[PDB]
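As structure tokens, the structure follows; a few thoughts come after it.
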Amino acid sequence: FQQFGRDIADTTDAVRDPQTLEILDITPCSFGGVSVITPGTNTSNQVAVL
Amino acid sequence: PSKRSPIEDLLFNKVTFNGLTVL
């Protein structure tokens, strides 16, 4: 009769479909920062992205 | 596998994303 599992901050980590009772894991979609690698502009202007 | 002293190994053995990350 269990339905889902919560983490610390009321963040659900499971779900059961109302039609077909199945266990489904859930994870957040990716995010992060973007940085630019740049040599001295007195030498060149070619960069890289991380 | 990692070039550690026995004392270092013992030391390392004893010590045990909601918008925020770790680096």
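Per Swiss-Prot, chain B residues shown: 812-827, 855-861, in order.
How was it done? The header gives electron microscopy, 3.3 Å.
Quick reminder: no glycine exception, Cβ is built from N, Cα and C everywhere.
For the natural variant B:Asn856 to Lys, the note given in Swiss-Prot is In strain: Omicron/BA.1. In the three-state DSSP classification, B:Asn856 (variant position) falls within coil.
The annotation that Swiss-Prot gives for the naturally occurring variant B:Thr859 to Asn reads: In strain: Lambda/C.37. Less than 8 angstroms from the CB of B:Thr859 (variant position) sits no same-chain residue that is six or more residues away.
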